[PDB]
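**Q** Right, I'll just put the structure down here and ask away after.
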Amino acid sequence: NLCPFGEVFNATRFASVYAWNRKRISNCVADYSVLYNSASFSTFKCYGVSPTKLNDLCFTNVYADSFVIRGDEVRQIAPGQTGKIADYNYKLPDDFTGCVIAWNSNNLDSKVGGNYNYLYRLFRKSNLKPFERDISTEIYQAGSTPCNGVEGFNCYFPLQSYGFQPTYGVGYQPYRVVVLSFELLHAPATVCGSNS
Amino acid sequence: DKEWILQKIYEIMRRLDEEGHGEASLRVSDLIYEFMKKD
Ligand SMILES: *[C@@H]1O[C@H](CO)[C@@H](O)[C@H](O)[C@H]1NC(C)=O
């Protein structure tokens, strides 16, 4: 009874980060060493847990949060980070517990002439709370003049698109992120690694 | 205060994207975020 991580990692379309995608994982076993030792990952930061004893442990619930960001911003998908992504698009809590995994998807999500399927939120009247998802599209009032719901002067559409092009530098090229949350709360614990 | 400057900075990156310079449009985006946090 295997945990379906291919649907998360090996999936076709990823979400824009402002509308990140969340998959619940319960009632299964999961060879994590497959993930760690498929070694296709420019990042594999884990917190409150060791990425080698993952097979040994079990958890109540697992969530798998996934999305695309450029490579610079991957540093922000870690507890405690500030910045345009961790502020306005996807925030991790101080007490995070889980892993964060990213790989370069220049082949997939870059297009000649710019790939605009991927947006981020640039404006937001305040920082995101942890795991808060704000898929709002209201016009952002930056100055003292009402926006009446239309873009204009200090009245900006809050989503800006990435311009993914294969000819970008490595920092501007799209990365696919998968953040796994290991929920250890008071419950039987239904998700277990390859070893008890 | 900054009411005018912001608009003009926003307009830059919008124009740059239109002209193709995507990395530069994105580096201005970054700076608009930092500019609006700076109190
Ligand atoms: C995704 O597919 C590759 C090979 O196509 C495989 O090595 C990898 O383990 C798969 N991902 C998961 C989570 O099983």
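Going from the start of the chain as shown, residues are counted 1 onward.
We read in the header that X-ray crystallography, 2.5 Å was used to get this structure.
Each residue, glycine too, has its Cβ placed from N, Cα and C.
In case it's useful when we look at the structure, here is the feature table from Swiss-Prot:
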- A:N10 to Q (Swiss-Prot position 343): Reduced viral infectivity (MUTAGEN)
- A:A142 to V (Swiss-Prot position 475): Increased resistance to neutralizing antibodies (MUTAGEN)
- A:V150 to A (Swiss-Prot position 483): Increased resistance to neutralizing antibodies (MUTAGEN)
- A:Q160 to Y (Swiss-Prot position 493): Reduced host ACE2-binding affinity in vitro (MUTAGEN)
- A:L35 to I (Swiss-Prot position 368): In strain: Omicron/XBB.1.5, Omicron/EG.5.1 (VARIANT)
- A:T43 to A (Swiss-Prot position 376): In strain: Omicron/BA.2, Omicron/BA.2.12.1, Omicron/BA.4, Omicron/BA.5, Omicron/BQ.1.1, Omicron/XBB.1.5, Omicron/EG.5.1 (VARIANT)
- A:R75 to S (Swiss-Prot position 408): In strain: Omicron/BA.2, Omicron/BA.2.12.1, Omicron/BA.2.75, Omicron/BA.4, Omicron/BA.5, Omicron/BQ.1.1, Omicron/XBB.1.5, Omicron/EG.5.1 (VARIANT)
- A:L119 to R (Swiss-Prot position 452): In strain: Delta/B.1.617.2, Epsilon/B.1.427/B.1.429, Kappa/B.1.617.1, Lambda/C.37, 19B/501Y, Omicron/BA.4, Omicron/BA.5, Omicron/BQ.1.1; Contributes to cellular immunity evasion and increases infectivity (VARIANT)
- A:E151 to K (Swiss-Prot position 484): In strain: Beta/B.1.351, Eta/B.1.525, Theta/P.3, Iota/B.1.526, B.1.1.318, Gamma/P.1, Zeta/P.2 and Mu/B.1.621; May enhance affinity to human ACE2 receptor (VARIANT)
- A:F153 to V (Swiss-Prot position 486): In strain: Omicron/BA.4, Omicron/BA.5, Omicron/BQ.1.1 (VARIANT)
- A:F157 to S (Swiss-Prot position 490): In strain: Lambda/C.37, Omicron/BQ.1.1, Omicron/XBB.1.5, Omicron/EG.5.1 (VARIANT)
**Q** Provide, as an integer number of angstrom, the distance between the C-alpha atoms of A:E151 (variant position) and A:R75 (variant position).
**A** 32
**Q** Select from the recorded positions A:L35, A:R75, A:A142, A:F157, A:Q160: which have any Cβ-Cβ contact with chain B shorter than 8 Å?
**A** A:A142, A:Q160
**Q** Within 10 Å of the Cβ of A:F157 (variant position), how many other Cβ atoms are there?
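**A** A count of 14.
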**Q** Sequence order is fine: just name those recorded positions in A:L35, A:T43, A:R75, A:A142, A:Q160 with a Cα within 10 angstroms of A:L119 (variant position).
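**A** Cα within 10 Å of A:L119 (variant position): A:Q160.
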**Q** Ranking the recorded positions A:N10, A:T43, A:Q160 by other Cβ atoms within 10 Å, which is at the bottom?
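**A** Fewest other Cβ atoms within 10 Å, among the recorded positions A:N10, A:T43, A:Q160, is found for A:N10.
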**Q** Measuring Cα to Cα, how many Å separate A:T43 (variant position) from A:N10 (mutagenesis position)?
**A** 16
